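Trainee: Before I ask anything, here is the structure I am working with.
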Amino acid sequence: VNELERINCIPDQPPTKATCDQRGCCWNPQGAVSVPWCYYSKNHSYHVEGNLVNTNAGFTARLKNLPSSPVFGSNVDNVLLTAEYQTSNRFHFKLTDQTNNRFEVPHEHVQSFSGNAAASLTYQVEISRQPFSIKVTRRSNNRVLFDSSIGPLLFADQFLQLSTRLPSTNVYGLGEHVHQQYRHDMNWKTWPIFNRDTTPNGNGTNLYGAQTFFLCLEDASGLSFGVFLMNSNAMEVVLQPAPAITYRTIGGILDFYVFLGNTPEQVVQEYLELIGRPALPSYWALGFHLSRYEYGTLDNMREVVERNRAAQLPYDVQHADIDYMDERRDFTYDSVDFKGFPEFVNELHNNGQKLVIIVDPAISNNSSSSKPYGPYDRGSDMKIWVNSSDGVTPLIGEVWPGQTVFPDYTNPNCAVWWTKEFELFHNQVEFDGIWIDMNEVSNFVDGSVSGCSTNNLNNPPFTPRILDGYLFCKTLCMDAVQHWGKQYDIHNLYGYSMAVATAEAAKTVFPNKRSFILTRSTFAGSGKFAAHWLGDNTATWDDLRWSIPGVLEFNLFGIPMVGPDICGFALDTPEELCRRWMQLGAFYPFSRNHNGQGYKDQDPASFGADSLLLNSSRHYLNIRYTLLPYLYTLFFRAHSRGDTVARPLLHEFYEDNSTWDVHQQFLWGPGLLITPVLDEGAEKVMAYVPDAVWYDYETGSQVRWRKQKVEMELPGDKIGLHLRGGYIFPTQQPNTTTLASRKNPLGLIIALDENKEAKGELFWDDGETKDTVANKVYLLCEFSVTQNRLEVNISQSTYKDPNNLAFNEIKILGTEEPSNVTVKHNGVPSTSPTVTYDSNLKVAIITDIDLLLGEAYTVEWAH
Ligand SMILES: *[C@@H]1O[C@H](CO)[C@@H](O[C@@H]2O[C@H](CO)[C@@H](O)[C@H](O)[C@H]2NC(C)=O)[C@H](O)[C@H]1NC(C)=O
Ligand SMILES: O=S(=O)([O-])O[C@@H]([C@H](O)[C@@H](O)[C@@H](O)CO)[C@H](O)C[S@+]1C[C@@H](O)[C@H](O)[C@H]1CO
Ligand SMILES: *[C@@H]1O[C@H](CO)[C@@H](O)[C@H](O)[C@H]1NC(C)=O
């Protein structure tokens, strides 16, 4: 037994031969660091009893427990395996207790499979019976993708474990954590997953959300696969250099999906087809957002808003944190410090901006006839609180307002209550979107104001290595009771259920609009409802660097609108760090500068009306806004097809092994390469330039670099931005708000490849109506350039923007001088446009043209 393949039999304590012998495992203390001294033997677990049975969907097998001493308690004697060949690219298998119903995640999107095994499978499944293992191989090359035979199946009531070999070390995903790098360290690493309010720092703890998905790039051909575990109990995932991964959970069932794709993008698409593709955001949510904890007063907030508006900062959204509230209570505002809040909301709206308000789940229980607190009275009337273990008394904890009860968003009636609270509050403050926070759920006491009873839920036989080592730390008692079940089973689902309930509330408060929901805690599928931010980071260079893997991983998870707090939540931010973070932050799919309580101001204009930081911030935000039609179309593809938005280099450049661990650069979609300076004092960045033609975004000059590491010169006012040859990028003249920018002239940037060809697309709808994609009210056009000729081709034409939008500029990169430029409309000539040519840079710009959005054109030229 090769030491890299040993599966640890003593995860719970310092390894001893005595414990090893008792557990019937193998003892060998002579390995390298982290190699398990005690590891499972060749036959520990389950065997198949009798024959497999064909079903319409796949097959079932009965697994029988081989005799073994009970380590983490009540072992499951008869296990049922149910396997379903759900699609050509997705396999589903579950291990359940044959004679008892167990908790299964009540997911809102995923449904039970009815139907027949798919035809033309890209995979094969192989079951070994003595001892049990399950293998999933790729049919084309027989590559073993999933293979549980490396370790036992373990299945006790509060301890379930299965391992899989992996075909490579290119492993990406799992969450929510700060991994620091994007490609996984496979060198004996354990990642705990249990929704927790904790600082995203260098300690590798469980954080706000629970994401069990990972993607593996098998080799340079691009062939990739993914694995998702549908389980919401506390768990940890163990990575080792075999390479192999082990999932270790403390309840529910092992419900696994395996996805195959021809590229990393296709694996993500397969995962999202299962779990739910992300919502198409409101176009305004793609703009820049500004926020802080404790402006203190509306006057102070209003002063910040005004100096950034005075600076002409692209600036769509203002967030109001708990300081707007009357003593930190939801659905109120402070009538003294925030007197005139409704007038301020009108000011934002008149300026073409949006208000996003924070709402916390926990509700103050302080109410009397003397001073009623409406949300609590109404919630108690409807009996929609999380209860203590007696099943009848609302659990009391403590959050921002003091003592609180917690809504049980798993109860359908709770969404009715929540909806009414928002309707009532929206009648006072006409906010545009909702930021749901502290929804792990976060509790300032451990469990409840009276602690937690000692029992198998609060104190289980095995505890994954979660921060502080107790499940109820800074959250609710594990024996608290909700509609879907006990907190032990549904804790990781709280913020998911809250986001589902908040989207329901939006149906009434914002009829037929998308609005915007931003959530802290997530589960698999949360992106269908909400954006995410990476939580309470710190103003350090480490946090700046660590942000990029976090953004890429949430894109894998189908929450593409993701970003950190730009400049750093905790601590005063250094000018240089904030300047670099604003440059990079202009390109986070969710772009928000947010700051903690009491720290020095870090809004862009606070650095000086004429400062390098403000100038550069404005410059790069103006570039972001210019590329919004491109970014929005990327979101359209995430929503409709399941593509990533912020995308790892390796998803486009998988043939090139130098991209497999790149985490200091990323792409927008296939075509825009972003190269930030991430090191203090630096005016350079060591960067990778992939195997494509690349053009400097601002000058349009073709770089000489290709497929190579470079030292990119990036002075204090620059971030690297390069356009990929072969792509056509739709643009729109920027303005300080997207309300205004969407009325502006459009442009095309044609970045020619080595063959002088390029292709692109543009999605365009009204930017805010819900279901425009499902109801087919949108424009989708395709651009292609193949020598001497641009074609604009319309594939869907069921929305026509009333603002007379047209492409009034075409910039062609990598071209010899165009002559005789001719424009045809539906094949019919043809006015001569203006052409400007830079012969040193090989850039042509065509102007004095008006190609109406939604019409077919051909633009032809000679050389
Ligand atoms: C939490 O406890 C409350 C009682 O405090 C339960 O309320 C019941 O709710 C239903 C309406 O759905 C009513 O038919 C019952 O009359 C209520 N019971 C009482 C005693 O008033 C509530 O069901 C509990 N929640 C959970 C998840 O168990
Ligand atoms: O006092 S804090 O440190 O700021 O509290 C944070 C943690 O709960 C934890 O660090 C401490 O409670 C334990 O020391 C909490 O997450 C802040 S919330 C999310 C943020 O984005 C909003 O601006 C804040 C107000 O709504
Ligand atoms: C930009 O927006 C302002 C409103 O903030 C508007 O007055 C102005 O005309 C817009 N500029 C255009 C049309 O580019």
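The chain as shown is numbered from 1 upward.
Going by what the header records, the deposited coordinates were determined by X-ray crystallography, 1.9 Å.
Heads up, the Cβ atoms here are built off N, Cα and C, so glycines get one too.
Feature list, courtesy of Swiss-Prot:
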type	residues	note
BINDING	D197, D321, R520, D536, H594	acarbose binding site
MUTAGEN	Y293 to W (Swiss-Prot position 385)	Decreases alpha-1,4-glucosidase activity toward maltose
MUTAGEN	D437 to A (Swiss-Prot position 529)	Loss of alpha-1,4-glucosidase activity toward maltose
ACT_SITE	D437	active site, nucleophile
ACT_SITE	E440	active site
Trainee: Give the number of CB atoms, excluding that of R520 (acarbose binding site) itself, located within 10 Å of its CB.
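Mentor: Its Cβ shell of radius 10 Å holds 27 other Cβ atoms.
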Trainee: Taking only the recorded positions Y293, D437, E440, which one has a CA atom nearest to the CA atom of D321 (acarbose binding site)?
Mentor: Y293
Trainee: Measuring Cα to Cα, how many angstrom lie between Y293 (mutagenesis position) and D536 (acarbose binding site)?
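Mentor: Roughly 11 Å, rounded to the nearest whole number.
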Trainee: Rounded to a whole angstrom, what is the largest C-alpha distance between any two of the residues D197, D321, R520, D536, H594 that the record assigns to acarbose?
Mentor: 17
Trainee: In whole Å, how far is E440 (active site) from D197 (acarbose binding site) when you measure between their Cα atoms?
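Mentor: Spelling it out, the Cα of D197 (acarbose binding site) and the Cα of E440 (active site) are 7 Å apart.
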Trainee: Which recorded positions from the set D197, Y293, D321, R520 come near ligand 2, judged by a Cβ under 6 Å from any of its atoms?
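Mentor: If the test is a Cβ under 6 Å from any atom of ligand 2, the answer is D197, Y293, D321.
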Trainee: Of the binding-site residues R520, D536, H594, which sits closest to the residue listed as 'active site' by Cα distance?
Mentor: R520
Trainee: Name, in the order they occur in the sequence, the residues of the same chain whose CB lies under 8 A from the CB of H594 (acarbose binding site) and which sit 6 or more residues away.
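Mentor: When sequence neighbours closer than 6 are ignored, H594 (acarbose binding site) has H289, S291, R292, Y293, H319, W533, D565, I566, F569 within Cβ distance under 8 Å.
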Trainee: Using CB atoms and a 10 A radius, I'd like the single residue among the recorded positions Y293, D321, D437, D536 with the highest neighbour count.
Mentor: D437
Trainee: Tell me, if you would, which residue among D197, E440 (recorded positions) has the fewest other CB atoms within 10 Å in the structure shown?
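Mentor: So among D197, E440, the recorded positions given, the one with the fewest Cβ atoms within 10 Å is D197.
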Trainee: Taking just the CA atoms, what is the gap between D536 (acarbose binding site) and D437 (mutagenesis position) in Å?
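Mentor: Cα-Cα, rounded: 11 Å.
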Trainee: If H, G and I count as helix, E and B as strand, and all else as coil, what does DSSP give for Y293 (mutagenesis position)?
Mentor: coil
Trainee: Helix, strand or coil at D197 (acarbose binding site), per DSSP?
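Mentor: It is coil.
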Trainee: Any idea what the Cα distance is from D437 (mutagenesis position) over to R520 (acarbose binding site), rounded to a whole Å?
Mentor: 5
